[PDB]
Amino acid sequence: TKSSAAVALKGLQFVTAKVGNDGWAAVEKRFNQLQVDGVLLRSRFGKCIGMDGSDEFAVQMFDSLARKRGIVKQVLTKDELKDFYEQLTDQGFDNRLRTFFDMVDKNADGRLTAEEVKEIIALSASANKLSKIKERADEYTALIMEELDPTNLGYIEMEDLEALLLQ
Amino acid sequence: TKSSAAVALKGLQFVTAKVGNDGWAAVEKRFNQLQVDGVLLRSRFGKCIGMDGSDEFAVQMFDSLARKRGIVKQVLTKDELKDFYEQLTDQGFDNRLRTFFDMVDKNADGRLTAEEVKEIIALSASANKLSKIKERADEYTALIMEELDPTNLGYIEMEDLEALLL
Ligand SMILES: [Ca+2]
Ligand SMILES: [Ca+2]
């Protein structure tokens, strides 16, 4: 239970967060921007929904949602997109657990193998460690620049790194 | 200085370590095997030098040594490769610092911007834990499994989930 229940959760929370919780007015306006002849391409699905993840993650979510609906073209109308959206913002637990399951179940057989499970466990941990690292790096950068470029050239030079290290 | 120079020190050691210091015997031998029509591909520089770190680290390193020499083709003759080897193999501080600087300096303008600096700090902090995480994942996976699939059917169902978290 203890470490396993919390690891399923970690994975759920991760997918939920990559999808995000943008309201319909923001998703629809992006649709308006992204659509061509009234239709949203598969490749723009992540951007339309306001997703956080990789391109590949966005497209795989699209296919799991399409697959579920019997949609086989790779193009969505506003009404279809809206129906994909309704599912993804239903923040109910059953609903979220369902969408997570389908997302992690890449071959859509209604089972999850050791491989599928590890896949999403690794992605989520590693993407989360990367985001954290980039916030820190950002703060370490500001400190280096603040110290080696107090006069605000917008850069530092070789000479400044020497000094920083030889000392 | 303290935390500031440690941050910069650690990026310099990360790059130094990823490059390694194989002897010429080894790298020339590897060249001979990796070479095609006399030249060595950018994509094969890492393997030839014996670096660790990512394929991306290897090609960035490559590019930085090329930029320095105005080499714009993505291929090296043996001569040229040996020259790249010689700069890399010089573990004198002056030289190591230069190589580091040029690696961080993606546009070779002799200047390091905030953006360039954030990038090696991120990478020097990131690289190592990928595998460390890939290995924690296996310990979790094969623990989710040995608990949601006690008899080892090989898979988990939605209702195994339903019951897990409810
Ligand atoms: Ca499956
Ligand atoms: Ca630069």
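Chain B is numbered as in Swiss-Prot; the shown residues are, in order, 138-303.
For this deposited structure, the header notes the method as X-ray crystallography, 2.4 Å.
Including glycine, each Cβ sits where the backbone N, Cα and C put it.
The Ca(2+) binding site annotation in Swiss-Prot covers B:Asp242, B:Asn244, B:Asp246, B:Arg248, B:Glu253. Reduced to three states, the DSSP call for B:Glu253 (mutagenesis position) is helix.
Annotation comment: Swiss-Prot describes B:229-264 as domain 'EF-hand 1', evidence class sequence analysis. Residues 144, 147-149, 151-153, 155-156, 190-191, 194, 197-198, 201-202, 204-205 of the same chain, all 6+ positions outside the domain 'EF-hand 1' (B:229-264), place their C-beta atoms under 8 angstroms from a C-beta of that stretch.
The mutagenesis experiment B:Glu253 to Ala is recorded by Swiss-Prot, whose note states: Impaired calcium binding.
Among the sequence features in Swiss-Prot, the mutagenesis site B:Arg273 to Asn is noted as follows: Reduced RAC1-binding. If you take the C-beta of B:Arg273 (mutagenesis position) and look for same-chain residues 6 or more apart in sequence within under 8 angstroms, you find none.
B:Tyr277 to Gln appears in Swiss-Prot as a mutagenesis experiment; the accompanying note says: Reduced RAC1-binding. In this structure, B:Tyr277 (mutagenesis position) is part of a helix by DSSP. Of all Cβ atoms in the shown protein chains, 22 besides its own fall within 10 Å of the Cβ of B:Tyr277 (mutagenesis position).
Long-range Cβ neighbours of B:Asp242 (Ca(2+) binding site) (same chain, at least 6 residues apart, Cβ-Cβ under 8 Å): B:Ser201, B:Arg248, B:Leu249, B:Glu253. Closeness to chain A is evaluated for the recorded positions B:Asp242, B:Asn244, B:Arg273 by Cβ distance, with values under 8 Å counted; counted residues in sequence order are B:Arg273. For the pair formed by B:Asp246 (Ca(2+) binding site) and B:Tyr277 (mutagenesis position), distance between Cα atoms is given as 46 Å, rounded to the nearest Å.
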